[PDB]
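Right, one structure below, let's go through it.
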Amino acid sequence: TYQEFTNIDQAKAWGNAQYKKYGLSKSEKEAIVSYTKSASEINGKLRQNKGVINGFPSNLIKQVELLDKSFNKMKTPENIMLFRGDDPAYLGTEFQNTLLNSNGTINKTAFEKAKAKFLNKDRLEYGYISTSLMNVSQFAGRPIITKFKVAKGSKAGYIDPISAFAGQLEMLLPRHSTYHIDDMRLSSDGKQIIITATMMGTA
Ligand SMILES: NC(=O)c1ccc[n+]([C@@H]2O[C@H](COP(=O)([O-])OP(=O)(O)OC[C@H]3O[C@@H](n4cnc5c(N)ncnc54)[C@H](O)[C@@H]3O)[C@@H](O)[C@H]2O)c1
């Protein structure tokens, strides 16, 4: 049983309460604000180097370490369900130009390929994992929607309060996290792939 927020106002209230207790340092807050502004770049370099930051510029090394350290203070007090929208490349290079048909309709053969490749398997993510307390409108229209089941006590931080962007109810998860894809199905209208996954641990 994992808590699933169905109302933005309640999600925010719960999130705000958690944020108030983190006691993040000035440096950590600064690194988090920056991460919401450059997430794709940061996560990209992390995946590109498989988590090895030695070669990153000094400031980035500093920011990654600050982000990682921040999680010493951020844990979810309960089992919670988190959401995320992903573009085709999330499934791999081979899906970039094949997952979708000409009208936003998921190509069934591609779906089967993706299923064979990920269904009931473990997946390791090198970058940080940006998620939301709800399937927020901004990312809810992506072709791949994932529902993460995160266990009580796991590293997870509601950073929405200091994020540079609004309406994302962001719950950030640590880099080098591994999760297990439990379910993969086409949505009612055949426009999305809904993924249900169980979050594990980090490095
Ligand atoms: N995606 C969400 O639902 C979500 C939720 C809350 C906050 N945000 C935020 O929005 C921006 C984050 O964007 P992102 O989340 O889209 O960045 P990302 O680092 O997670 O993903 C960047 C792009 O690469 C793709 N991708 C993800 N993992 C991949 C992998 N393992 N291999 C290849 N491609 C991969 C994604 O689908 C996406 O199109 C930041 O401002 C952040 O705060 C996003």
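By the numbers in Swiss-Prot, the shown part of chain A spans 45-247.
According to its header, the structure was obtained by X-ray crystallography, 2.0 Å.
Heads up, the Cβ atoms here are built off N, Cα and C, so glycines get one too.
If you check Swiss-Prot, you get these features:
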{"type": "DOMAIN", "residues": "47-246", "note": "domain 'TR mART core'"}
{"type": "BINDING", "residues": "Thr80, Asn87, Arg91, 128-131, 167-169, 183-186, 212-214", "note": "NAD(+) binding site"}
{"type": "MUTAGEN", "residues": "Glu109 to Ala", "note": "Loss of interaction with human RALA"}
{"type": "MUTAGEN", "residues": "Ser174 to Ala", "note": "No effect on enzyme activity"}
{"type": "ACT_SITE", "residues": "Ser174", "note": "active site"}
{"type": "MUTAGEN", "residues": "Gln182 to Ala", "note": "No effect on NAD binding. No effect on enzyme activity"}
{"type": "MUTAGEN", "residues": "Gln212 to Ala", "note": "Reduces affinity for NAD 2-fold. No effect on enzyme activity"}
{"type": "ACT_SITE", "residues": "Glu214", "note": "active site"}
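The binding-site residues considered are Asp131, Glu169; of these, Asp131 has the fewest other C-beta atoms within 10 angstroms of its C-beta. When the mutagenesis positions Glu109, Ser174, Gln212 are compared by Cα distance to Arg128 (NAD(+) binding site), the shortest distance belongs to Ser174. In this structure, none of the recorded positions from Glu109, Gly185, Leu213 has a C-beta falling under 6 Å of any atom of ligand 1. The two recorded residues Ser174 (mutagenesis position) and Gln182 (mutagenesis position) have their Cα atoms spaced 13 Å from each other. Secondary structure from DSSP puts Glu169 (NAD(+) binding site) in a beta strand. Put simply, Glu109 (mutagenesis position) is 17 Å from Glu169 (NAD(+) binding site) when counted between their Cα atoms. For the pair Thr80 (NAD(+) binding site) and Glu109 (mutagenesis position), the Cα-Cα distance reads 16 Å. The two recorded residues, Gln212 (mutagenesis position) and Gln182 (mutagenesis position), show a Cα separation of 7 Å. When Cβ atoms from all protein chains are considered, those within 10 Å of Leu213 (NAD(+) binding site) total 24, not counting its own.
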